[PDB]
Amino acid sequence: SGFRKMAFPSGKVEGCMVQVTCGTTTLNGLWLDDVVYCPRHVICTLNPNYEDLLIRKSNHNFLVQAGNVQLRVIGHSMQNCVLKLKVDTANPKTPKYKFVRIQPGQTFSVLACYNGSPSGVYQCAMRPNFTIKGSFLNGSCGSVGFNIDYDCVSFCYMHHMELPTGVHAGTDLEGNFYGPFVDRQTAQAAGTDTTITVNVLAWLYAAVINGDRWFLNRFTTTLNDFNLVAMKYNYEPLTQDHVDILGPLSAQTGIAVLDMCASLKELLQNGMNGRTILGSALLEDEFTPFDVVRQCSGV
Ligand SMILES: O=c1c(O)c(-c2ccc(O)c(O)c2)oc2cc(O)cc(O)c12
């Protein structure tokens, strides 16, 4: 029993984190085989042209430190918004890995790092506006987000910068930004967010599985009539695919998805009136159906 914001064990990723120093900038890099990946804005600099700036760089400008052993850069290249530093040593601790891009609403673990040394791990969700509400201080650029499947690390996020509202923006590991953001000094701001409906529903199911049932009712809505109240409260539309994905949770609790939707509709119209769900007085939207199954069945 119990439900917590659970990150993946971080050990496979800890052994890939290095410090990259160039100019007066120090940030974090991801060392896999003989390549170190880091944000390109580490390059020594109003509206930088990074292809130009990278031409003016030499391999010896980049200081890479794995713990205490220093790594010598033998080549360098740009890959969209990340820099790839070729080094003369393949990382003996390179895990089985792949680079995947995630979808808004999906979750990952974040290994917050400073000067190449890991400092903490937490669970994040890609917000529908392609930001993440992380916890990041100066020096944390290059910290990575990841999921683990069996023994394979799926890297999905490299941190690049904090937006004025205090939320965070980064790239996938091929250097492509999540959302309409750029690694140059703009007045760019996060766009309006919405609540991930399918996640709230999965968390309602987690609550039922854990004995919280005070919000249940006998009523059942239809997809169309639920999506109309969703729109009013700034909730993402719910699709038939979402209902199918919720099927296993439906089965295990014996509550149909559209039944649980009627209860969600009630929680939006009325409040909770001083009650809580899973220790929360808010509707929680950063647990996917997959995370619930993992924590409420097999981990
Ligand atoms: O976080 C940000 C940041 O660091 C800087 C920046 C740019 C050039 C520099 O030479 C520098 O030292 C800092 O630009 C930004 C521009 C944005 O639109 C949003 C941001 O969040 C940042």
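The residues of chain A that appear here are 3264-3308, 3313-3566 by Swiss-Prot count, in order.
Each residue, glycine too, has its Cβ placed from N, Cα and C.
As annotated by Swiss-Prot, active site, for 3CL-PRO activity applies to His3304, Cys3408. Here the residue is the original one, while Swiss-Prot reports the natural variant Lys3353 to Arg with the comment In strain: Beta/B.1.351. Recorded in Swiss-Prot as a natural variant, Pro3395 to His carries the remark: In strain: Omicron/BA.1, Omicron/BA.2, Omicron/BA.2.12.1, Omicron/BA.2.75, Omicron/BA.4, Omicron/BA.5, Omicron/BQ.1.1, Omicron/XBB.1.5, Omicron/EG.5.1. Among the natural variants in Swiss-Prot is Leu3468 to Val, noted as: In strain: Zeta/P.2.
Feature map: Swiss-Prot annotations on the structure.
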residue: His3304; record: active site, for 3CL-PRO activity; Cβ neighbours (10 Å): 20
residue: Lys3353; record: variant position; Cβ neighbours (10 Å): 15
residue: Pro3395; record: variant position; Cβ neighbours (10 Å): 19
residue: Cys3408; record: active site, for 3CL-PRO activity; Cβ neighbours (10 Å): 25
residue: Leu3468; record: variant position; Cβ neighbours (10 Å): 27
So of all those recorded positions, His3304, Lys3353, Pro3395, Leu3468, which one's Cα sits nearest to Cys3408 (active site, for 3CL-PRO activity)?
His3304
Please compute the Cα distance from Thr3308 to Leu3313 in Å; 4 residues between them have no coordinates.
9
Secondary-structure category, per DSSP, in which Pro3395 (variant position) falls:
coil
In whole Å, how far is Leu3468 (variant position) from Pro3395 (variant position) when you measure between their Cα atoms?
16
Using C-alpha atoms only, work out the spacing between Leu3468 (variant position) and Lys3353 (variant position) and round it to an integer in Å.
45
Quick check: in three-state DSSP terms, what is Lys3353 (variant position)?
strand
Length of the line joining the Cα atoms of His3304 (active site, for 3CL-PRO activity) and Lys3353 (variant position), in Å:
17
